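Okay, so here's the structure we're looking at.
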Amino acid sequence: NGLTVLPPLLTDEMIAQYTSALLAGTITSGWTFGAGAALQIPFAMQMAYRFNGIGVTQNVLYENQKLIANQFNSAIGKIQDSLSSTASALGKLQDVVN
Amino acid sequence: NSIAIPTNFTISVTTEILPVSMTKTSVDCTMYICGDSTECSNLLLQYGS
Amino acid sequence: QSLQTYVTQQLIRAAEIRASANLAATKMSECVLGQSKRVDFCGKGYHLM
Amino acid sequence: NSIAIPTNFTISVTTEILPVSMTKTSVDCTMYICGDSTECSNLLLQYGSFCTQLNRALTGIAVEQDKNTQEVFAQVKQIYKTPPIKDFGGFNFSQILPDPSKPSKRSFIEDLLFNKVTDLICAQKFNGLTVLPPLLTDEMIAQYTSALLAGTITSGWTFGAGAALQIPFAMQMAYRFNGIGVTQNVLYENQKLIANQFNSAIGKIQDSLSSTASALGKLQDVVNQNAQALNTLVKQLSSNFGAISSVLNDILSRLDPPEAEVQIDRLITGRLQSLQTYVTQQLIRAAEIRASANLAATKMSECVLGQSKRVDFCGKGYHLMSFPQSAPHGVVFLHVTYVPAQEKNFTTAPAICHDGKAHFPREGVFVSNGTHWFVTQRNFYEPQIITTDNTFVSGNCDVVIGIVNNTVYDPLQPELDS
Amino acid sequence: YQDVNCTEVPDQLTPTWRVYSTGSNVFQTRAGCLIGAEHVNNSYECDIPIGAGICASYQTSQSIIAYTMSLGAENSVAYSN
Ligand SMILES: *[C@@H]1O[C@H](CO)[C@@H](O)[C@H](O)[C@H]1NC(C)=O
Ligand SMILES: *[C@@H]1O[C@H](CO)[C@@H](O)[C@H](O)[C@H]1NC(C)=O
Ligand SMILES: *[C@@H]1O[C@H](CO)[C@@H](O)[C@H](O)[C@H]1NC(C)=O
């Protein structure tokens, strides 16, 4: 009946090549790769420059580093198990298609 | 004169889903209004743009 | 008339998607390419990254 | 343990064009559906009150079009005039402040926009299609965006938050560096270079707008769209909608009322549908313009009436300041931004251990040239000596990973010795 | 009368409207010919917006006045170095 659905300009394999270059700059450069030439900086030493932006001083981080790592990792794991659950929170995305 | 100072923190990861685009559709007006009928194409032609 | 109604619905829904794809761009530009100080914008709590 | 500290900066001017309003149209429903035909006016009268709905909608649109320009520009409660001075620490503002030579108050960049953005219109007039003039003329807009530009220069972030307070221009740019991390001594010792970079950036912008493939294609897209939809509304008077003919006088002079009416009605139902479609398109496009004229107001309220800390909002780079300029049915922003350059690898360390206790930086990072250790601010290489002044002791140097054995010099003990 | 040069305001259809088709209050703007208003040399933040920078309002023993809308007061910050 003449109803056509065209394919997008950006394939689903090119999107993954942006959102993996937006995620290897944050890890290794920080807030700098989006404001000029990216400048590397050790990851720990940038998280402590993000604590120092919300009030807590750096000695809080450098003396609780292991606990912070072992909390962030657990949070990531729980997120992965959360998305895989039913009644998915991605109901916003499948509402558009419906 | 009573304050409450936190003593231990908790790093939490949330999630947020946002729509960005939707399927790019396109309909062929003549082929739908009356398709494969040359006897109707002329009639539709005069009906406007 | 049915085709016109469908086109109008698509126009309005595309306006909604346009509105919700300029908030995702903002959240990507601020919550990701930096650090936010806007309360309860990049998730509940003080935003780290 | 490898950091990269910029050593030389670059002040860059961007541009951003935003639509603000669109032409205020108005159609006379009766004069268009069947004009100059009293034999059809009575027939249309009984057809309902569509004729007034499709005039109230186009009135609401033409009202919010007048409101958008009030919202975007009318943010100053007074009209500042820049004093006749040039002592702007070497900064040159000729290309943006209004000139005395030209009869109007149009600045040297606002005119490059007017001479870049560009019968049938009479036929639209004969068919009841009117285009009203805006409430704010194009000579009053220039009297706001030249009072929004002589307050930023001479008052700063204060004229939009109470009574304007003057402050030397140099001494305010240094209070905008001090908002993005770089200390003031960076500015006051690089003042000439900063002036001679900002001026060059302005010149290159002026040459950039004058180029072809103009970036102002956003502003001339609005006009093209609103002049293309209205041309179809006139093209569609040539379609007969299945009636005998498309000229109403033909039908009136070939058929008696009993049979004339049953044809006029398939005309009156053909033109009214077209008019409703046009009104709906105008409503939706006006919603888009309303959305894009409340982002221009925000950018004017934040990027201009202050300084922004929202990344990649007021132009790429760290945002220093901005300047508004008018444009036909639109606003132009010149974001002046600070961009680092010429990185240089260094070896770093989290915390330094002097007497077993771990010293930490107060503002900056630790940087070594391979033999000596200094502490430097993070957006410019300005090494200092690691003293007990700019490092705050915390805890014992056994818990932090990456601590470096070194020496910290106290200012008290050596000078006290005598 | 929107976008009508003032000469064309006639013909003499009804005199109650011919009163508003002539007189000494006939005024010309960039939006057309406005009749029934007094053109003053003041300036105000305007109440009823005619268009093209002209606005009308009711005031003094009173009548309708059509003036040029005022943007605001003057100021000149004493900028020294
Ligand atoms: C950095 O990595 C190197 C890799 O060999 C290792 O020897 C060194 O101890 C590490 N230092 C820190 C502070 O992580
Ligand atoms: C209006 O009419 C006057 C009187 O004839 C004439 O001098 C003037 O040029 C006309 N202007 C316009 C815009 O029609
Ligand atoms: C108003 O200004 C006009 C323009 O010069 C002038 O001709 C007229 O005499 C003025 N009237 C009054 C009352 O000031």
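So for chain E, numbering is Swiss-Prot's, and the shown residues are 612-621, 627-676, 689-709, in order.
So how was this one determined? The header says electron microscopy, 3.5 Å.
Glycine is treated like the rest: Cβ placed from N, Cα and C.
What Swiss-Prot says about this protein:
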MUTAGEN   E:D614 to G  Increase of pseudotyped VSV particle production ex vivo. Increase of viral load in hamster upper respiratory tract. Produces more infectious particles when cultured in primary human epithelial cells; increases replication and transmissibility in hamsters and ferrets
MUTAGEN   E:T676 to A  Partial loss of O-glycosylation by host GALNT1
VARIANT   E:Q613 to H  In strain: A23.1
VARIANT   E:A653 to V  In strain: 19B/501Y
VARIANT   E:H655 to Y  In strain: Gamma/P.1, 19B/501T, 19B/501Y, Omicron/BA.1, Omicron/BA.2, Omicron/BA.2.12.1, Omicron/BA.2.75, Omicron/BA.4, Omicron/BA.5, Omicron/BQ.1.1, Omicron/XBB.1.5, Omicron/EG.5.1
VARIANT   E:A701 to V  In strain: Beta/B.1.351, Iota/B.1.526
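E:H655 (variant position) sits 13 Å from E:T676 (mutagenesis position), taking the CA atoms of both as reference points. Among the recorded positions E:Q613, E:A653, E:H655, E:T676, E:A701, the ones whose Cβ sits under 8 Å from a Cβ of chain D are, in sequence order, E:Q613, E:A701. On its own chain, E:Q613 (variant position) has E:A647, E:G648 as residues at least 6 apart in sequence with a Cβ closer than 8 Å to its own Cβ. For E:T676 (mutagenesis position), the count of additional Cβ atoms within 10 Å of its Cβ stands at 6 [all protein chains shown]. For the pair E:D614 (mutagenesis position) and E:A701 (variant position), the Cα-Cα distance reads 32 Å. Each of the variant positions E:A653, E:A701 was scored by how many other Cβ atoms lie within 10 Å of its Cβ, and the smallest score goes to E:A701.
Comparing E:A701 (variant position) with E:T676 (mutagenesis position), their Cα atoms are 23 Å apart once rounded.
The two recorded residues E:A653 (variant position) and E:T676 (mutagenesis position) have their Cα atoms spaced 12 Å from each other.
Considering only the recorded positions E:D614, E:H655, the Cβ with the fewest other Cβ atoms within 10 Å is that of E:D614.
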